[PDB]
Amino acid sequence: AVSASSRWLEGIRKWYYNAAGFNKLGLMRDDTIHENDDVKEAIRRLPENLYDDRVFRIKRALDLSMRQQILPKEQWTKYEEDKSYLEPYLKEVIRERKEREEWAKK
Amino acid sequence: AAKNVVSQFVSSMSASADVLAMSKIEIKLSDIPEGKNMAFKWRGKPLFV
Amino acid sequence: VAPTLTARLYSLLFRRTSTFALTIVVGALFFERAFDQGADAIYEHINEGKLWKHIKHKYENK
Amino acid sequence: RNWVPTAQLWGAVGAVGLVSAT
Amino acid sequence: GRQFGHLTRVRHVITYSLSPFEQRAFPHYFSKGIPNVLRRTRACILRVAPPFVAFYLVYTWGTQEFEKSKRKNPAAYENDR
Amino acid sequence: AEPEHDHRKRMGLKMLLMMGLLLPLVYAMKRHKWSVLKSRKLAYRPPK
Amino acid sequence: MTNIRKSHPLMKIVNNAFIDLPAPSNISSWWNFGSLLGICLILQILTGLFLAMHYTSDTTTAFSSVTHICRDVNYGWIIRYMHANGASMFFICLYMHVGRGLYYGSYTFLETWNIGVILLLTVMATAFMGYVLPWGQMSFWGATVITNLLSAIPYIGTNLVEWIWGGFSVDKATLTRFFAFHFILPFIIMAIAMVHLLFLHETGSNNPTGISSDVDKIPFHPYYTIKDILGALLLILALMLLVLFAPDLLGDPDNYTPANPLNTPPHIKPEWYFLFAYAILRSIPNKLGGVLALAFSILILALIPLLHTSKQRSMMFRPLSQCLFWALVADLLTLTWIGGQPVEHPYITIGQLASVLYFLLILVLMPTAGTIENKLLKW
Amino acid sequence: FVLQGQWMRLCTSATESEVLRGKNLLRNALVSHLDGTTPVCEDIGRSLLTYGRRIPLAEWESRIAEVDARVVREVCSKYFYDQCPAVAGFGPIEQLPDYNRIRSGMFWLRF
Ligand code: HEM
Ligand code: HEM
């Protein structure tokens, strides 16, 4: 029954996305992830392109952070372009482990 | 052996028979006005008579 | 052409770290004295006659 | 080699240092 | 183990740096600071300043009352009556 | 109450001058070294 | 290798954690508080050992002794006022440290976090006993009322407060104990610090962005030795600014009065670094309830790891917690204020809502905010 | 570390022995290249735009001869000591020394 409410979250979502500064840094949502054991394995599963990309992005980002400089307005990550490229990989890794856990009950 | 060695080293701290000589031992009377109040130090806290 | 003051200073004293260090030892000395002198003066000025140094006269040798 | 000349300015330094510092 | 040859794997990135002696250590500091200082402060202010502001009100009010209630020795209940 | 009153204010004076010479100096050192980093520019050329 | 000084001695290799170590690039000024933290530990110590080179630990003399260190002994005055003020710094620095850990999720390093916590609490003990060494009106009473606050425990308490004191009050017996433990804590604490460092060396320093920097790592020697020296320079600045221009300013207590056991400053309070916990304690009517809640103030730190709810260990990218993080800090400031306040209506009612705010911020608000933010990002 | 090390040592600590051996190496390098027709032709051509119209061949030995361990030490310290390097790599350069490290390698405090 979500037509008005859930077509307006995108409004807070959008707000929120640009609120969090990582937008400005040239980074994307997936690169802001807490690198834990599941993320880690997902990470490892990335293709050369995807994966080298995430290395430059973070390189460019930690460079900016070191210099306290924001990227130009023209070169920023736009919410409409949400590459959730880790998501696919990350899901399974979890999926596998949930299974493993479950299989270990009895 | 541990028990008695540890015990002794804790008791070392517990309360010396120096201090603990004066503890619980106090008397005084009739030397002060039939009216006032004499605050003695007794056991570190004020002993009011 | 001549070497900028720094270049002069450089080639005479800072190439060799022995010299450099020697410098610094020397400098530390010279500097301490000037600083003090200057910095003490400055401070006594701000309290003219407020300090015993100014006030010894009164009861000294008659 | 260069060690005398260097050991001679290292000598000096120590000397000046003590003299002054102490 | 070894911390420098074993951190991660990085392909295709060039870096270009310059020597200290070739550059200046203070790059239009006034000019960058103002605009950068300005631009981050203004993105901080909103997230940071509020709660402090709040405390100040609470401090102010909170001390007024005290002095009143206590200096207003007649505050609780009046004199005449 | 505080017999050191005058000496301490004296030293203050000498600690303030000194510190005004060391704070700026030392900052320059800090930029001298870091400069390579801050001046640094980056390029990313995949074969892709 | 041959004649690589560093790894030749095995010992000198162990020192290459300073020079050669992987240190992230990006790194707020906040991290200099680690290093300064050590700086302060070393300064207190050198200072302590000289003061304890002219201090005596008896009722009779202690006040005199300090008084004599500040009068007849050459440069004993600065040493002592440097030692007093230092400890302020030491704490000012500590609370920056823990702020940073709170904010950027450095506390993910659970094992490092747990040592920190021990660190924090050990210093806390130290500071509590040193202030009592001089045996002045504030010190005297402050020890009684804190120590006695331990007698809240039902079965033991009472017996136990009496063991700690070495008698029924706080006479010589207690006074020499604090002298000995004050002396030996800092040495024990240094071991801890190094143990803390040990664990941290196994995963390196987190950043403002909150992401691994392994793809960006820098020489600690080249860069971070100057930063640290610079940090010092400012640190000292503050310590001498305080110590030279306003020796007593930060040392609220004006009680340079030899302790008279019947006398009492109606306004009894710990120094600034303890006020938070004081306030929080008063807010509870019941004694025991207040001691538990006092411990929980400080001891609640070790929970936060488990409380973490977001996917971004970095608060840097998360608004809502950045707002409640700041508020807690300002709530903490608010509490510190109460500490020096008459315990009357105005302050009572305030403190009580601040003590609930603090535990909400830490126990309930933040954790929820985490979730929310995660859900707005679609995470 | 070893290389830069070698540089430094060179301009502070060169020993006549050492320089004399390198000396001789040079001669040979410089004589043996000139074996064959092609080789001689290039030296003669290139020599003329480079060094102008001289053919310093026999001079060499003379020039090479003036070599002294002090000569070699003073000549090396113009160009390598306190001077700022030009360093390029094509990684795995992840361990390659930080520009400032390389830089400090051109002077002698320790290492
Ligand atoms: C960070 C660890 C330490 C902290 C937080 C600390 C803090 C303090 C404080 C707050 C005082 C009270 C001074 C006053 O206000 O008059 C004090 C006094 C004292 N401390 Fe320290 N201290 C530490 C380490 C040490 C060490 C390592 C020593 C000995 C080596 C030491 C020896 C003394 C002595 C003898 C006094 C008594 C005289 C005085 O008041 O200066 N302390 N300490
Ligand atoms: C005796 C007091 C302390 C000393 C001497 C000390 C020292 C250090 C030093 C030298 C560092 C490395 C640099 C930095 O990140 O700033 C560090 C890091 C750290 N300290 Fe402390 N510390 C102390 C207290 C604490 C406390 C009380 C805690 C927390 C309860 C703590 C938690 C941490 C954490 C989490 C880090 C790593 C942060 C990161 O880089 O990601 N420290 N400490």
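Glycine residues also receive a Cβ, built from the backbone N, Cα and C atoms like all the rest.
Residues or ranges marked as heme b b562 binding site by Swiss-Prot on the basis of experimental evidence: G:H83, G:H182. In sequence order, G:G48, G:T126, G:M129, G:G130, G:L133 are the residues near G:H182 (heme b b562 binding site), counting only same-chain partners six or more apart with C-beta under 8 A. According to DSSP, G:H182 (heme b b562 binding site) is assigned to a helical segment.
The heme b b566 binding site annotation in Swiss-Prot covers G:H97, G:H196. When Cβ atoms from all protein chains are considered, those within 10 Å of G:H196 (heme b b566 binding site) total 22, not counting its own.
Taken from Swiss-Prot, the feature ubiquinone binding site applies to G:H201. Sequence-distant contacts (6 or more apart, same chain, Cβ under 8 Å) of G:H201 (ubiquinone binding site) comprise G:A17, G:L21. DSSP assigns G:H201 (ubiquinone binding site) to coil, not to a helix or a strand.
Other Cβ atoms within 10 Å of the Cβ of G:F90 (variant position) number 21 in total over all chains. In this structure, G:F90 (variant position) is part of a helix by DSSP. Among the natural variants that Swiss-Prot reports, G:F90 to V is described with the note: In strain: 65, 66 and D.
Rounded to the nearest whole angstrom, the C-alpha distance between G:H196 (heme b b566 binding site) and G:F90 (variant position) is 17.
In the shown protein chains, 21 other C-beta atoms lie within 10 A of the C-beta of G:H83 (heme b b562 binding site). Only G:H97, of the binding-site residues G:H83, G:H97, G:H182, place a Cβ under 6 Å from an atom of ligand 2. Neighbours of G:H97 (heme b b566 binding site), defined as other CB atoms within 10 A of its CB across all chains, total 20. The 6 Å Cβ screen around ligand 1 retains G:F90 from the recorded positions G:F90, G:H97, G:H196, ordered by sequence position.
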